[PDB]
Amino acid sequence: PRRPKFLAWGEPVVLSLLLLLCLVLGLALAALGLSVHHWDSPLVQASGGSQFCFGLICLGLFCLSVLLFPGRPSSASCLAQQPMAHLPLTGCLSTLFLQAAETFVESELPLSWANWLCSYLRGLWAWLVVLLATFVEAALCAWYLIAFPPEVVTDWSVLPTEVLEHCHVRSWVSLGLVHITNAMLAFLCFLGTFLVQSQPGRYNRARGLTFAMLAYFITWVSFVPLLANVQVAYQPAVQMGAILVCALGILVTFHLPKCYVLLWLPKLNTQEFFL
Amino acid sequence: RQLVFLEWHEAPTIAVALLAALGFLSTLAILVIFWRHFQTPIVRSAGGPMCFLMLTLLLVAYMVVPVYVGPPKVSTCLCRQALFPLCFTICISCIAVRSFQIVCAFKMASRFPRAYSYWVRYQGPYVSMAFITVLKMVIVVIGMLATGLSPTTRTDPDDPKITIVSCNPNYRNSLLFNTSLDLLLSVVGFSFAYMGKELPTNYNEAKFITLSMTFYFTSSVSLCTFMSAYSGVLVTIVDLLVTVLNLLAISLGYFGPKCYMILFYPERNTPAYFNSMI
């Protein structure tokens, strides 16, 4: 009588992943708390105001997808895993792209265009552009769920004394469908922030976004050979880990270094240092 | 069983051939433009002998595609595995060592006169560019002795009816040693150039070094990852494509921007202009 096999919540790898979830989500909550602390401060305003808080919120809902992967599989869980991860991720990353856009409009685009376009990006239009990016993601997610859903596989002989249960993705294309929107946002952000350079005595915005994009790319690239090498039963663990580390890469390069100034060097929270 | 290799009947193969033709003709335009501007300030900053040779090596390299396509023979395995990699490494080392030369130059004279007083005269960074080159030879030529020369064959499991013919035994392991130094040089140049992206030196060439090195790094990482995930028939075409694109990145991304100043800013062509970029 073969035993069914899937990740148990108590396994040390799942314990480690839910431990790392504590650091990721707690730091996200702490950064949101600090933003709430200095909400009206020009720093948060220069960082896009409330779009900043919303972004942090979205990031938490991204980490919230980590819970879907381990445990007894079901078809609903397999369907939900990818979209409910990447849709919040899009809701976050669109704002990073927007700030990257702001740095490009400021410091390469001629003034005659920039004076108008900077005011045109901000306001209701920033919120509606975030909504439009989420709409794209949702369309791609609908196409994925209908035409290319994953299948629950119970395999009876792939192991000596066990039957292996897990979600299996139809084609790498079906996953690529879900990774395109976020990948696109990252490409645009990097190209927008990479080559620009600031004057002295003003906040250095492009550097953090550049490091965030590089961390994102490196994480999701290293995630490939490991997912190819890892045992079939343990594929979820490297998925979860990516979602965690990817989120960490965004946190430690863009948000946390701003909270660092907010708490430990408040003299910089002055109007013309940002404006 | 059925042999498989690149042929002109394939749209992407002829597409790569056309892209390589575009690259070669554009690089020929670059060279013939430089050919009547030997001693202009921008060409003079280019590096003199270094720029002519680099351009020449690249003009040869574009011929790989016609020699890479078609039923393999050892005659093609010789070049596609050793010679063209040598042509490419000569250029990458040139770019990276120039990036080091530009940045941190200020510290060379004041803090390390014991070195700079001799390193300035008659060769300087050339020496390092030479040594890296032979170091790559130690990886390449002897490595080819280890694998031996053969247009080997392998099987693709989606249906073992068909077999790949390729000049690359143990492709992943073969490429790992080759790409270790490529990644080292690419990241070093990327770091030096990005830290120096503000400098105006040599008509602000650090920015263009940054662009080309970033493209090379991203493409190399992408191909190594993809090969670590995939082993099917397409590997050879993509590998060729990534090569040609990289060549473009070196040609259009570094010399292209300088040529974009040569003919279009005769003001900046002025010899007296150069002192303003010190």
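We're sticking with Swiss-Prot numbering for chain A, so the shown stretch reads 561-835, in order.
If you're wondering, the header gives electron microscopy, 3.7 Å.
The backbone N, Cα and C atoms fix where each Cβ goes, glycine too.
For the naturally occurring variant A:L692 to S, Swiss-Prot gives the following note: In strain: FVB/N, ST/bJ and SWR/J. Of all Cβ atoms in the protein chains displayed, 12 besides its own lie within 10 Å of the Cβ of A:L692 (variant position).
Taken residue by residue with DSSP, A:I706 (variant position) is part of a helix. Annotation for A:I706 (variant position): no spatial neighbours, criterion Cβ-Cβ under 8 Å with sequence separation of six or more. What Swiss-Prot notes for the natural variant A:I706 to N is this: In strain: SWR/J.
According to Swiss-Prot, the naturally occurring change A:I706 to T is described as follows: In strain: 129/J, 129/SvEv, AKR/J, BALB/c, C3H/HeJ, DBA/2J, DBA/2J, FVB/N, ST/bJ and SWR/J.
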